[PDB]
Amino acid sequence: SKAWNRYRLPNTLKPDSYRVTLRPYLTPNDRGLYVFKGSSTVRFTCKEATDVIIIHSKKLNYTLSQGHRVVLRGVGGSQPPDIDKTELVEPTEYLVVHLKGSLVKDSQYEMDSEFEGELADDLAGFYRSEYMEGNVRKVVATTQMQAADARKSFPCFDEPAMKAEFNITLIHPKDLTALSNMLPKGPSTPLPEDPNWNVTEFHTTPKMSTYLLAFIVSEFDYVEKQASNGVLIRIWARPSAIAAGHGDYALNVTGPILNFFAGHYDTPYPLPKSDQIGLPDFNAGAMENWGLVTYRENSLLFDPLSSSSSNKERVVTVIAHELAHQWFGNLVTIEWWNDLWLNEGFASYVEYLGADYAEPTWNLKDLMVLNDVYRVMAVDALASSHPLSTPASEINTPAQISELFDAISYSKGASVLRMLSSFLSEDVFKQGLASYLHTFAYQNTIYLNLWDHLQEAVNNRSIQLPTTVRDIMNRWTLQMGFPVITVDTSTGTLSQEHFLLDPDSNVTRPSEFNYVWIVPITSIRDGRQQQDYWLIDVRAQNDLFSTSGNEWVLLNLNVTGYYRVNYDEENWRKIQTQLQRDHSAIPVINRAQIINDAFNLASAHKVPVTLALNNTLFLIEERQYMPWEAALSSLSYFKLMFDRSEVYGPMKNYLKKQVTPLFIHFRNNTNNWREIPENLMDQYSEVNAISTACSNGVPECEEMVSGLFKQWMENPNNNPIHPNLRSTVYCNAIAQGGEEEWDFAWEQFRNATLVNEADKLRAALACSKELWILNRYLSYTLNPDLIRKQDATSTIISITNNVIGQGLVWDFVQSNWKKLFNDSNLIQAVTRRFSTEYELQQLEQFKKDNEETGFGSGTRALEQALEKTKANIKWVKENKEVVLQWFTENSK
Amino acid sequence: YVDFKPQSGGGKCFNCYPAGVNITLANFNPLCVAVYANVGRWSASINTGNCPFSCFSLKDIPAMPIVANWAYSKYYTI
Ligand SMILES: *[C@@H]1O[C@H](CO)[C@@H](O[C@@H]2O[C@H](CO)[C@@H](O)[C@H](O)[C@H]2NC(C)=O)[C@H](O)[C@H]1NC(C)=O
Ligand SMILES: *[C@@H]1O[C@H](CO)[C@@H](O[C@@H]2O[C@H](CO)[C@@H](O)[C@H](O)[C@H]2NC(C)=O)[C@H](O)[C@H]1NC(C)=O
Ligand SMILES: *[C@@H]1O[C@H](CO)[C@@H](O)[C@H](O)[C@H]1NC(C)=O
Ligand SMILES: *[C@@H]1O[C@H](CO)[C@@H](O)[C@H](O)[C@H]1NC(C)=O
Ligand SMILES: *[C@@H]1O[C@H](CO)[C@@H](O)[C@H](O)[C@H]1NC(C)=O
Ligand SMILES: *[C@@H]1O[C@H](CO)[C@@H](O)[C@H](O)[C@H]1NC(C)=O
Ligand SMILES: *[C@@H]1O[C@H](CO)[C@@H](O)[C@H](O)[C@H]1NC(C)=O
Ligand SMILES: *[C@@H]1O[C@H](CO)[C@@H](O)[C@H](O)[C@H]1NC(C)=O
Ligand SMILES: [Zn+2]
């Protein structure tokens, strides 16, 4: 009940601006530690009289000044009380300054601090990244503040609604460049006390959130180009990468996308530059720091002669995402983390507008269906999901905050925005967003502000809806989950229900809306689009959905809506007949829909599993990427459930039969793999065809991949494998080979120069079928001299994905949990195979044994795994025999 | 004879004005009547100015700019 023991800051004090000086030491001290020293002044206003200053501070040591950890000064004639004492409160990560009196309402004060912290290799706060230039160790000082690590570099009121201006100074080796949010204010100058250091001050920032600050000291090089909106774009990377041209594509796309977003939203980018910088060590994909956007090398750099088309798509989409955040996140910021989707869902959606602009021939917007909608529907069909906008009172600790950086906030956000754009039209949507951005520039918002401005746009355009924007979208935003819409085509009746993968699951979160939605329903009849419909009730009837004779209907054209669709068995049969007769008559996206929906309905016991399997029969003559990907993704569950059981043989025989003609088609069309298709989707289709043929035992594929890998081994410096095929060729060649292939791939990894190639080799190495090799590799994943810490868990996940690595890794996690924790995706990946009572009991015993240690940002994930495991136990029991029989009868 | 190298070495810009420049017209003090390799995307040529054709001098006379481009996108005058 003490303010310093509560996780949210008091409302008594509010900052205006800060100055911060930071000085990193890029060589170890006597203790072997890399450190930084700094100072700060915060100017703040007292809103309510208080005798305590509560400010965030994490892993900082303070140098005493005038007898205390800080110095308190007046502003404008104020006379602050004397300081009684300070304390560091570790649980809430606060510096608490207890005063001998009360502050005065509506007066300003300044607080000065001098401090030191570790420049740790922990990828959080102010940290160090390392690379090699030849034989020379290079150490870089860099930052990652989101969500709650700005406090780890200097004391600050570290909440996104505590906006302030920042005056940054970096003290750095005279030979190294200092970068921050703004451009340098004048030239760097030698430090007077020691001319081996230069002092670089930066211009004052805009009013902004603490989580967007960035401080980087390095000797990176860069390329640069002024964008057509006058913004300076720079691409920064290790000197060898810049000289090799690996930043050129980012320079090609960054400025044009930025100008596109500024025009599209009628809202200028206000800063003089937008730096893009690629770090050798970085936890997430990137971070949208205002003026200094950081990236993994694998999300920013690109080599046209060795990087894949998938790598290029990742680069352009990640750049588009980070640039989208300049509007949705930086200029306008969430009031609190509970509304995180307002940043990430928009960025997750708007990235497609930007990337499609940069690469208009790729048709990326379509991929939103697979990569976002169906990605998130998996977890959002669980009882342990969470609403798009969680109640603010539930999100308090850093762990709860970092838990929300999940599939809901990113992908459901994007899906719901896709749906909103579809039923409003994108033009009306962006008009309303422009109004939102103009009104709330440099301020903070909640979801209701968005609804109000979208309603203003709807009214301006005279769009007619069944009710207000607020009442429609609250259904999609304030309660979890999504509906399945069930159509009875005999009568044209529709109904909706909350879609749950397990009917037996225990939904404990109440909804004031009773898990009923207002649903925009599009539809086609025999390939012709029908009038749009609004489903407002639990059930309704409309002749739009009644059929007679040979007619079929489909709902959710191009899957613009965030819902699943079921039909009566007769309509399903008509659809299957259409797929056999002429599958091109159904839009490709709706074919993906038919497959994914049918498989999920089967999991939920709403359709027979044989119906979903029958929906895959036509794939033997499907050449499009998207329906195959939807099938393979759905069948991934079958693989996880059955790849340690008698069903796997028959399953592989079936996939082999279904994929062989496509494989032969690509073999011919590619001139025996000499070329790749022009169209991106066809390139992805080719890669999936190869991966499927090899994974399921097509002898021509095994021969092709082993031959190509051997040819590379015979000419290591002349890689003959097209980048698009390298991931699958490496994995299957390692699986087909032995110690010699593995050691070759490992040596290629250690000496690698491009991070894309390293990533592919590192994933491929987990495909060894030899347990001893997997164990040795597991031992390598934990040594930062061998595998960068940023990649440790990813590599462990690759190992757990190998059927032979499942038990190895699960046992490792049980044996090493304490060490792992004290030194989320891993739990999800390691547990998804679980389908036995034994494994469930192991998971529960693991929970019991580690309840005190806790699971941090993986807590929810453990609950979800338990739910899935229980469902998996039941699903296998119900389906294992029937599925075996189906595969047996269909694999011939 | 002309030679130049792209800026690099740390903190420098690879696609900006070249670091090293050497425009040496032999027999100059106004004289009267390519060394740089393909270092990346960098190329260079001579361009016309006020004179119609494609007494010479590097100093001002009471001209022809030497252009150096990067990927045919960023151009720089010497
Ligand atoms: C950060 O820098 C700005 C710019 O100098 C400071 O704002 C100035 O503050 C003084 C003192 O009140 C005023 O007289 C100036 O007019 C202000 N200038 C501008 C452009 O606003 C700001 O105080 C600095 N913040 C800190 C914490 O030092
Ligand atoms: C639904 O998706 C399909 C496929 O993405 C769209 O069809 C494309 O439309 C564009 C625009 O005219 C054409 O250039 C393409 O050639 C079409 N693709 C095919 C395979 O024919 C369709 O327009 C989308 N419709 C809606 C309402 O979203
Ligand atoms: C901060 O103080 C603690 C305890 O005295 C010490 O262990 C740690 O090394 C210090 N950190 C720095 C960067 O000096
Ligand atoms: C540091 O300052 C000195 C002072 O002249 C200057 O020569 C040097 O170029 C500066 N370093 C950087 C990286 O700007
Ligand atoms: C991007 O690079 C390509 C070269 O492949 C060039 O044609 C194009 O003009 C560049 N984009 C811009 C905006 O200059
Ligand atoms: C599960 O449901 C029962 C009643 O159906 C309820 O008492 C219980 O609280 C639910 N589970 C949780 C964790 O609340
Ligand atoms: C579709 O599944 C049904 C059982 O649900 C089965 O009788 C039928 O044979 C399957 N379709 C084909 C073409 O075999
Ligand atoms: C290169 O420049 C230097 C001075 O910068 C000069 O002494 C030398 O003669 C030049 N060399 C050539 C080949 O022009
Ligand atoms: Zn983001």
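Following Swiss-Prot, chain A shows residues 68-890, 899-967, kept in their order.
Quick check of the header: X-ray crystallography, 3.5 Å.
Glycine is treated like the rest: Cβ placed from N, Cα and C.
According to Swiss-Prot:
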{"type": "MUTAGEN", "residues": "A:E291 to N", "note": "No change of receptor activity and HCoV-229E infection"}
{"type": "MUTAGEN", "residues": "A:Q293 to T", "note": "No change of receptor activity and HCoV-229E infection"}
{"type": "BINDING", "residues": "A:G352, A:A353, A:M354, A:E355, A:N356", "note": "substrate binding site"}
{"type": "BINDING", "residues": "A:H388, A:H392, A:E411", "note": "Zn(2+) binding site"}
{"type": "ACT_SITE", "residues": "A:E389", "note": "active site, proton acceptor"}
{"type": "MUTAGEN", "residues": "A:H392 to A", "note": "Loss of aminopeptidase activity"}
{"type": "MUTAGEN", "residues": "A:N818 to E", "note": "Very low receptor activity and HCoV-229E infection"}
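Sequence-ordered, the extra residues of this chain that approach the substrate site, with Cβ no more than 8 Å from the Cβ center of A:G352, A:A353, A:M354, A:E355, A:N356, are A:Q213, A:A351, A:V360, A:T361, A:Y362, A:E389, A:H392. A:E411 (Zn(2+) binding site) has A:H392 nearby among the recorded positions A:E291, A:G352, A:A353, A:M354, A:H392, A:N818, counting only those with a Cα within 10 angstroms of its own Cα. For A:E411 (Zn(2+) binding site), the number of other Cβ atoms no farther than 10 Å from its own Cβ, over all displayed protein chains, is 25. Candidate recorded positions: A:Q293, A:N356, A:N818. Fewest other C-beta atoms within 10 angstroms, A:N818. Proximity to chain B, defined as a C-beta distance under 8 Å, is registered for the following recorded positions out of A:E291, A:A353, A:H392, A:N818: A:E291.
You'll find the Cα of A:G352 (substrate binding site) roughly 25 Å from the Cα of A:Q293 (mutagenesis position). Cα of A:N356 (substrate binding site) to Cα of the residue listed as 'active site, proton acceptor': a span of 9 Å. Cα atoms of A:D890 and A:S899 lie 14 Å apart, with 8 unmodelled residues in the deposited structure between them. Cα to Cα, A:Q293 (mutagenesis position) and A:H388 (Zn(2+) binding site) are separated by 20 Å. When the recorded positions A:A353, A:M354, A:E355, A:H388, A:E389 are compared by Cα distance to A:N818 (mutagenesis position), the shortest distance belongs to A:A353.
Listed in sequence order, the recorded positions among A:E291, A:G352, A:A353, A:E411, A:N818 whose CB lies under 6 angstroms from an atom of ligand 9 come out as A:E411. Neighbours of the Zn(2+) site: apart from A:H388, A:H392, A:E411, residues of the same chain with C-beta atoms within 8 angstroms of the site's C-beta centroid are A:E355, A:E389, A:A391, A:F395, A:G396, A:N410, A:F413, A:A414, A:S415, A:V417, A:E418, A:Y477.
A:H388 (Zn(2+) binding site) has its Cα within 10 Å of the Cα of these recorded positions: A:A353, A:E355, taken from A:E291, A:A353, A:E355.
Note: the CA-CA distance between A:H392 (mutagenesis position) and A:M354 (substrate binding site) rounds to 9 Å. Between the CA atoms of A:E355 (substrate binding site) and A:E291 (mutagenesis position) there is a gap of 19 Å, rounded to the nearest whole number. Residue pair A:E389 (active site, proton acceptor) / A:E291 (mutagenesis position) shows a Cα separation of 18 Å. With respect to their backbone Cα atoms, A:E291 (mutagenesis position) and A:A353 (substrate binding site) stand 20 Å from each other. One residue stands out among the recorded positions A:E291, A:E355, A:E389 for having the most other Cβ atoms within 10 Å of its Cβ: A:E389. A:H392 (mutagenesis position) falls within a helix when secondary structure is assigned with DSSP.
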